[PDB]
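S.K.: Following this message is one structure expressed as structure tokens.
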Amino acid sequence: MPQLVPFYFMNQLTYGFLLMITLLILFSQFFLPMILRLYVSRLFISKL
Amino acid sequence: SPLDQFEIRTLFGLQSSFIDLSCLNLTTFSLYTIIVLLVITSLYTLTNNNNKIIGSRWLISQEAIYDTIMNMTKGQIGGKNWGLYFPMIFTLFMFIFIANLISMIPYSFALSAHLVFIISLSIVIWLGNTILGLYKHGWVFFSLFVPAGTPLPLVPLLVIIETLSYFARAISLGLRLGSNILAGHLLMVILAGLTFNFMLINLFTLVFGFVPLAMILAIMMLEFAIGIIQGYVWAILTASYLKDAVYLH
Amino acid sequence: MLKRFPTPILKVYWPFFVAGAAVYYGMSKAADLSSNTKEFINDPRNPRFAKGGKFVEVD
Amino acid sequence: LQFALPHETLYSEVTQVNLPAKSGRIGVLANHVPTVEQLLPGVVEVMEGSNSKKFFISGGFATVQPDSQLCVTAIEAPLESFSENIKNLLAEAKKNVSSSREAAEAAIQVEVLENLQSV
Amino acid sequence: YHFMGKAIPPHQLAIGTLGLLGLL
Amino acid sequence: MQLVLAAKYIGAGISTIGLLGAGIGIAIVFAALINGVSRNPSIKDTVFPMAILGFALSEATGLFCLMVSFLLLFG
Amino acid sequence: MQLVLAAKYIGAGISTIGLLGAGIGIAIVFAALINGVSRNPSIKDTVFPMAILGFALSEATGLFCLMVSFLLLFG
Amino acid sequence: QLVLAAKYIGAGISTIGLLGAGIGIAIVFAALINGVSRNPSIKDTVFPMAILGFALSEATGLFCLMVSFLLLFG
Amino acid sequence: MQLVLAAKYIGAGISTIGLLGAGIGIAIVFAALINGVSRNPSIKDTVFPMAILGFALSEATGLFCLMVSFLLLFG
Amino acid sequence: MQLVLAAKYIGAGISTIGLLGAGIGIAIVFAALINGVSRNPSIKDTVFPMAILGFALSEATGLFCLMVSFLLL
Amino acid sequence: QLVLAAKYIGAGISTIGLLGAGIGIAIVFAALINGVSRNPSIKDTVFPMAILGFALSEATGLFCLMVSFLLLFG
Amino acid sequence: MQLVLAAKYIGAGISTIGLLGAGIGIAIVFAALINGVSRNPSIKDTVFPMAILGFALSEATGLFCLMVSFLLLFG
Amino acid sequence: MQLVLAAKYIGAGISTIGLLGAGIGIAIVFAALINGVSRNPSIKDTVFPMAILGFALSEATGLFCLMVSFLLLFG
Amino acid sequence: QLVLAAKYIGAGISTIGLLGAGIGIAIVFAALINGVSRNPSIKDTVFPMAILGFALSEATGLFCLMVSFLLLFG
Amino acid sequence: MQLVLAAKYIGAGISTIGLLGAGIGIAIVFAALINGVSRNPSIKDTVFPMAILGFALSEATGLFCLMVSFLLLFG
């Protein structure tokens, strides 16, 4: 198919893997533990 | 040409003659990756009202996604250490889930329907299973290729057409998602192209020309389902594959 | 705002990154091999024209 | 031999039995598959070559045996030479009670009753 | 845990078939 | 270009056959729906959205074979 | 042109094979309806609208086939 | 002439769909038999549904049959 | 003419594929008949005319293909 | 006639596909036969004439395809 | 020399009908195994009719084989 | 040059028959899902991931055939 | 000549389609075998030779399919 | 270049074999769903058999896809 | 030899049609395997090697079919 075979392969793959490493570091260090802080806080007020 | 919606156009531009710096430059694909990153950033940064415990109505969505992917990867790899592979099993979800809702917006563009990126991501996850399996379990990694207690005179056949299914796994996982997103978008654009030329003939067709419009509305209702289900099926197969690679059956 | 937590993301995910570099390199060579075919040797937005050479144009 | 009420036990050799099982009517025969089924509140019949004799019943259990003996057990039970106005006047009081745990028992009466009407 | 010809029980047998079809 | 346009019509004819999959498919889903309601009439509002979901997901595979015929007729 | 037209007749012939899916399928739906009434007769009024719904939705994928057949006849 | 020959070829092709009716009518009558044999008291209720299913599956076959006749004559 | 007669013979060969529908269907009818007699022995006289009717109707739906092939051979 | 004699043999090759209907159907008939006799042995002499009838009619439906293929030869 | 080509083509086509017999032998012996495993004592009663239908359903595919052999030389 | 595009479109038409192997696939999976939920109402939250898994992991084999069709049509 | 040498190879390509009959037949035989052994364990010594007997001539029908391909592939 | 066009017909026809693969994965997971729903305590016992049977059935559908890729690219 | 070289590839395409029977067959074998172990958990060690036996014995047909495909493609 003509449209998914251009010269832009390295473009696609470069910004894609930059976004993957970005979201991986970003999710893992920032955004998943900001939910888990809510979890441990709710359970800590629940246990008291 | 109903497939012109996937054209990649360069916007901001950069070139040289010393070094090929044309790899990185802001492009339609690249701009929609920036948009995906800013949406995923927006779903967690300004969602949380002033770091409140109670977790306002927006945060219930990103609560439920978290919980339905924790309770999914606990029921697949489920061993001594399942949580060490949980950020990857979540960030493989959210990219595909957001990049298949952004693509539903009418004048927009499917990141997921580029086979060269998704097949590359699938081959990355497959080699990262084989290397991890070899590192963790030595030469006995190949014990994955014999199923169970089997009769020995038919074991090498059941090894050959087990390994063939083992490296079909490299491209199948990506090409499933690519085929679903590409076929859905091409279906919607072709039916829109047919109902447009249906409604430009004689004025009796704009009367009772509501039923093909309703059929296109029904297909758009179907297309969110076929877009979210694939985002879930990616994250269930690359949990099962880490079960096979980490734990030998 | 957000407190960064030092999660281990390198002593867990190294073969994914090694595989990423390998697929990056292999797709680089695949792109260079595909950018010189008969169909795509006269598409003017390829990075050949930005450095030196011009128009083989014998097919 | 094998077909018993607690107060009165009935039958003994059989060529065809018809029963009102848990899921729809069934018919045991000369050699049949070993089975247990809840017996719904409905008619039954015995056979001895070409002999027609139908009973009603309350419900219970049937059990086809590997040794081939069929055992049928119910509580209360001749056909129309047993059970119209006796049914009618009772059906009245039945439906009445339903509109009332207590009225739930009357629900049981409507289905059991409605069935008997057909005989 | 196979037993071929009452010998030492072989490891998993999977590498030898791949080695046989590799040299072809 | 008469040969390729004659081949377009034959290709649109061949790409009609895949609809029989959906034609048997929707039916197997609704047949299981009927045989599930008859075994248990209380589970209707739990089971019937899954039947609608299976209807949609098989009708998608039907339309994926219809769209190839619509390409080969006109596009 | 005869070569295009004859192939259009052939494609119209080929297309109608997919209607056997609907022909088997409508009957599978009604057969499950019959086997469902025979287990519980008090559920017929509930189940029969979904049986005729399954008839309609399975006739749909046969009439798409028939639509492609007529578009390879009169267009 | 090639077109009249292609008419007869396509008329031959379009009768394949009649096997759909030829199998499906039997599935309906089979469920009919297995319903009457399980419950004889529901026969008069069930039998018009079997007649209706026969008629509708006959119509689905007859669509292929009339496309075959249109390729024959019209 | 020769090319036309050749195509008539090809189509007459094609047309008898649909007879397998009747060949399988008469069997499903008689097989359910056998299972119904073996399930309930007393219902034979009630059930048997429905099976005869089903044989006749399914044989006619098969015979439609046979008479189309007869039309291709002679008419 | 060269092409016509070729098409005769092509059509005679095509015409034998319909025998699979009988080849499966005789098995469905005798399968329900075996299942019914094994379920209840006493009904065997009642049921077995219906099985012979089913074999006869299904073999007749196969014989239709066979005689069509013979008409092309 | 084209009848020699289309002759071998149609003789190749005539082998498709053997799948009916290949599945039919299986349905017959499947019912046999089900009946024996459900009722062990009925083996000698059930067996000869199963062999009968086995041979006849084999003969049905052997019709396809004999039309193939009749096409191959003749 | 017309022959290449002609056989290209014919092969792209042929390579959509495999979707009838996916419509029936999704059908049988959701049919077993319905029959499994109906006969045990407390198994839904255990059987539903296996349902979605079997659904898409069976379609994939029809979507491979559709990608062969797309590489024929447009490549 | 090339016209019959092509037809040899095409007929050999045709004649392997009948192998699906054996490929499903061995499955139905061993499927009922597995159902019987799992239903009644102690009947295995009687049941298993019947399954081998069915497999033998079902695979022989597969070889009957395959031998015409061998006959037409080499003359 | 008749061969360059006729390899595309072969790549189209050789993709039909996935019809069996899709129905196959369906029948495997259908039996898995029925087996879990009848016996709720068998999932962790019999689920690797289901994944095994799926892997075997796909690979034996995948033969057709690799033959299609050899015809289309070799 | 362009005609014979094209018929090589056409025959290699039409050869693997019958290979879908193995894909259905492995599934029917393992389907009865799951269905049998679901009734009796304690019959696994007898039935499972019998299941892989039926697997390979049904696999042999599809492998012979693929073998004839490679013979037509490579000689």
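Using the three backbone atoms N, Cα and C, a Cβ is placed for every residue, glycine included.
Quoting Swiss-Prot on the natural variant O:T46 to L: In strain: DS400/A3 and KL14-4A. In Swiss-Prot, the entry for natural variant O:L53 to F states: In strain: DS400/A3, DS401 and oligomycin-resistant mutant. The structure shown retains the original residue. For the naturally occurring variant O:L57 to V, Swiss-Prot gives the following note: In oligomycin-resistant mutant and cross-resistance to venturicidin. Annotation of the natural variant O:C65 to S in Swiss-Prot: In oligomycin-resistant mutant; the original residue is retained in the structure shown.
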S.K.: Hey, which of our variant positions O:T46, O:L53, O:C65 end up with a Cβ under 8 Å from chain B?
M.R.: O:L53
S.K.: I want to verify one value. Collapsing DSSP to three states, which class is O:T46 (variant position)?
M.R.: helix
S.K.: Neighbour count first, Cβ atoms within 10 Å, every protein chain included; then name which of O:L53, O:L57, O:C65 tops the list of variant positions.
M.R.: O:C65
S.K.: How big is the gap, in Å, between the Cα of O:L57 (variant position) and that of O:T46 (variant position), rounded to a whole number?
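M.R.: Roughly 17 Å, rounded to the nearest whole number.
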S.K.: C-alpha of O:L53 (variant position) to C-alpha of O:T46 (variant position): distance in Å?
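M.R.: Each residue's Cα considered, O:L53 (variant position) and O:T46 (variant position) end up 11 Å apart.
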S.K.: 10 Å Cβ neighbour count around O:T46 (variant position)?
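M.R.: Excluding its own Cβ, the number within 10 Å is 15.
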S.K.: Between the Cα atoms of O:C65 (variant position) and O:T46 (variant position), what distance do you get, rounded to the nearest Å?
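M.R.: Counting only the Cα atoms, the answer is 30 Å.
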